[PDB]
Amino acid sequence: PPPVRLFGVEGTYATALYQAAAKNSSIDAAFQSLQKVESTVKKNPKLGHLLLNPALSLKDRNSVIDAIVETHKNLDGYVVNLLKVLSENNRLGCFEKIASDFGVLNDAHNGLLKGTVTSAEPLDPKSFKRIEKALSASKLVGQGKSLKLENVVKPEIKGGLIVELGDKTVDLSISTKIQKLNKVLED
Amino acid sequence: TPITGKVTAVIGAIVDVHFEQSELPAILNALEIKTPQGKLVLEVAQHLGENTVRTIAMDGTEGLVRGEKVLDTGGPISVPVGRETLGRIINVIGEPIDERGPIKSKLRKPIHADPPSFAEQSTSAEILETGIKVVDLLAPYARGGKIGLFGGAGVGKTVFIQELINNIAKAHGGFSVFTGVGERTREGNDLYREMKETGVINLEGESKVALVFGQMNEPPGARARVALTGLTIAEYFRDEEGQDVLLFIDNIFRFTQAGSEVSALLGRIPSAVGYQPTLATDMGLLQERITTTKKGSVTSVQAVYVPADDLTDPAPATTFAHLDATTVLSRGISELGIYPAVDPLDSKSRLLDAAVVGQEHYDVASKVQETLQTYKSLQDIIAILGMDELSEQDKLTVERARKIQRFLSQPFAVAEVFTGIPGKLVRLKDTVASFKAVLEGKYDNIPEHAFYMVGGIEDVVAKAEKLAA
Amino acid sequence: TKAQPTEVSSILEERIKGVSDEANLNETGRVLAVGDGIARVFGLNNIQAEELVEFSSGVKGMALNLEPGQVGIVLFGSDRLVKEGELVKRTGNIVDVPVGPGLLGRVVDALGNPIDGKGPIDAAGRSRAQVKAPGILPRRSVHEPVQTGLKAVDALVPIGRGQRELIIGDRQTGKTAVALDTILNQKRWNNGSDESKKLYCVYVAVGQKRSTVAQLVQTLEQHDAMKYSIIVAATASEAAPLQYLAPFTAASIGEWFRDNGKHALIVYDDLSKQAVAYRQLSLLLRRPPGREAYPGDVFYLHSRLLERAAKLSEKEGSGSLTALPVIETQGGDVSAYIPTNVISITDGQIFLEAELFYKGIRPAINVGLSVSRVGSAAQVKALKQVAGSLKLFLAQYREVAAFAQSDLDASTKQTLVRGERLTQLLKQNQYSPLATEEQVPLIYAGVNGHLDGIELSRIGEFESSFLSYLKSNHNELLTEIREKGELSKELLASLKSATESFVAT
């Protein structure tokens, strides 16, 4: 089956969408149209966030679909069939969830790593770049996979720094060293 | 009106329809799905949303093509009642299945109805006697009452009820209803035949009886609303005709049992054992629509096929709640060979009292109970060490109790076929005298076997002469 | 959130890819997830409820759960054969089995495949497995004779045609033999030209060793009786869904005979094994366990099966089809859900005691726990007259022996002497079926107390000698009981005289 297996629950829709549009080789188109409908979701916040709530009928749900495709005709065509599916399956809470899942799955198919460098402080751009350079230099990036790297500030990380990407982390923390100290100086 | 639906699912005879139109039949409405083989009457029981109801199907589902057009016939199924229902044997739908042709229906009445109010109650106390000695002594009935019978059904259980029909209903002037849920077809054919023969039903001329028959072949859902159907006919007599009625139900365990099956299918998680969670409410509603009201007091006879004689199964237990008299019938006592096979420490009526039926009756019964309770108490002791090796005073009691047990054995009229023994119905006044004497050991100078399967005290004496030969 | 069958990724992919699969899902399906001997199929939208479907594995199934978007077929077949995404084609018909006349002397399985392999089955039609019981109105009272050749079961249990009568008892007492003896006894009835004197007896073998049944078949052909009897088979080997459908199908075959008005009989051995089968099926269908783990619709199953056996009305040609369902009592404890349910359905039960069986009566008919709710008349008037009071006598022997374990009154002792002596007379060894004519004098002897002239040791001698004596002395009396079927006062006196005559010698 098409690259990158996602075991998403209601993400099975995204997986399906991916393989279906991969086999029709209209995945870039899909991604772009998905961005556009996702944008029109964000740009429809009243009753497009506040009526993603399940209270819609079949008939009323269908008419929400019809209003959305009146707003734009930039649709994959397979995602118009997917829109039909989501209306019929009354999948609406995991609607942006499916969008996110297809986006991740798609841009994984395209290749693009994600990453974050959670820290106790917002690091320099020089730091971002130096670390990004370092990460690309390290055999972790083997090419065919790009990178996103967001340093985030989290008070929770006490001590060190933590680099995260590719399910590979280096987690420097004070806490572990404190732990060893505490245990042995109480025993 | 034409309110379409499709049959989305057919999970058993608990079909789910999807009424395409948002006009959704209400709960307890009735629907007709047209079929080449008649039609099916279904009853809305849940709305499951998205205009998809889940409907009980009162007929045996088969052949159904997934997505079958529906039409809404609305409301609770309205049976047809009348004097032209007298004589008739009616289907759950109400269709005369004895083919005395269509009922000329005056009133067609909804299956569901509500039990009369607390203030509307008219609480009776009028003694009804059968002529069955064990019944009279231990648990005398009352006309308009709620009578109850328990134990294995058709273990002569059906016969016992038949004897009651033979006695009580050939002494009842008003209307009488026999409703047999899960009835044995051959027995039903016999009963119908007998009724026609004894003029109780007379094909030409009036019938003071009406009949509802529900075979156990018929799917559970049909059996569930056999009871309600009969109960409606009873209301027509009780209310509209006004007249006091007899009623027989055989067996209402089948009603409970059916309910537990459908409950699971409905989606209701099954309560203890497996019973429907709504067991108490349904039984309650039903048995309070047989209640004693200013408009009529309906004598009911309720027959419970206690499953494996588990009275502790909640449905028999909850039957006791809706009864004023019980006559639990014991398989053991049947094994002891006693017909009537009535458990003698498990029969009760509130009519048994020292002023309701008088002190003398009460004292006699008290002594019988105590004597028998002693005898049962010493059953271990007797067996490990003979009654000879037990106290002399007690030995008289034990010998007496053996006689009393046998005295309680009395042949019965329509038991005469099975037993081969001509029946006996002995007057209540006679019974008190007879048992009193036996307790005073007046006639305890003659064989224990003399007391067995005979009526009055005089009969015992005569049978002593017979035994002597 | 929720799981829907359309969420299956290949199905889901078709919907995304445009929509559906071109109306192929209305009359063919393609199998989805499968296992537990049930399959969930996508399509078959025109499926009739309880249709027979044929899978391309050859396995055929009965649609059970019609659900939105999916159907849950039950596989009448083994799992290995079936495979996912297989194409299921509608048979288009509700489950029916071939029925007709040419099943007499045939062993078939539950699908009607001749497992005797005596060629294809000569069957007039096929008829739906489930068919509604005849109501009150098409019912008619029984009066025809069924003579089992076992005196106890033919003088304490009166059996007639079109009835529903339980045969209950203990495991592997060779439970079958009582029924086999009935089939043998009505050999000469079935040699009778009148077909209202012919029975067509169906032996439904459920849950029995395929070997054991084959020995039975050979036994039947040795006892030359196979040709008037049908065997339906659902052996231990045979799959649990096949076992479930086995009694129902067998009753359809019987009903063709029944619905000719012609008299038949059907023995369903053993429904207790059907209970276990339905339990298995139900549990594998994840239906909540009923009491004793036996499903809640077990009552419904048994009642639907049993109530299709009947003595139809004069209009319907008096369609007899006697039912004898054979229940293997759990430890001989009749209190037990499956036995009690059957007891309430049936009229009469024939409980057998292990103690008596062990104590050298094969068969050993316990009469404390054998009842027959067939009541008076359903067997020969002669055998109603002579049989008079014997039920009482052996429940006086029962009463006597209740208190036998101190001092004895002369009345009890006399009864004990009768009872013991009667008990010897009752005893019968397997494959000794006794003629109706022969049964009348023996019962006459004991009832009229002429069996006190014989001591317990010599009861057996008396019996054989008495029968030989009667024939030699005057077979005229027996010929009278053969044709008249009644004892005239003269015949009765002649018999009294004859019994006294033999008793003396």
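Numbering, chain C: per Swiss-Prot, residues 38-442, 445-544 in sequence.
Structure determined by electron microscopy, 6.3 Å.
Including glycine, each Cβ sits where the backbone N, Cα and C put it.
Copied over from Swiss-Prot, here are the features:
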BINDING   C:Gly206, C:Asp207, C:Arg208, C:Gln209, C:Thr210, C:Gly211, C:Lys212, C:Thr213  ATP binding site
MUTAGEN   C:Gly291 to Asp  In ATP1-2; growth-defect
MUTAGEN   C:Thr383 to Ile  In ATP1-1; growth-defect
Other CB atoms, at most 10 A from the CB of C:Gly291 (mutagenesis position): 28
Sparsest-packed among the recorded positions, when each Cβ's other Cβ atoms within 10 Å are tallied, from C:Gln209, C:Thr210, C:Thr213, C:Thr383: C:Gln209
Alpha-carbon distance [C:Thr383 (mutagenesis position); C:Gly211 (ATP binding site)] in Å: 22
Listed in sequence order, residues not in C:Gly206, C:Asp207, C:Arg208, C:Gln209, C:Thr210, C:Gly211, C:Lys212, C:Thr213 with Cβ within 8 Å of the centre of the ATP site Cβ atoms: C:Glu365, C:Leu389
Sparsest-packed of the listed binding-site residues (C:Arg208, C:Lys212) - C-beta count within 10 angstroms: C:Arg208
Between C:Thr383 (mutagenesis position) and C:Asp207 (ATP binding site): CA-CA distance (Å): 18
Most crowded position, judged by CB atoms within 10 A, among C:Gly206, C:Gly211 as binding-site residues: C:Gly206
C:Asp207 (ATP binding site): tally of other CB atoms within 10 A of its CB: 17
C-alpha spacing of C:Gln209 (ATP binding site) relative to C:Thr383 (mutagenesis position), in angstrom: 22
Rounded distance in angstrom between the Cα atoms of C:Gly206 (ATP binding site) and C:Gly291 (mutagenesis position): 25
Between C:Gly291 (mutagenesis position) and C:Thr210 (ATP binding site): CA-CA distance (Å): 27
Length of the line joining the Cα atoms of C:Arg208 (ATP binding site) and C:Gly291 (mutagenesis position), in Å: 27
C:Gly291 (mutagenesis position) and C:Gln209 (ATP binding site), Cα-Cα, nearest whole angstrom: 27
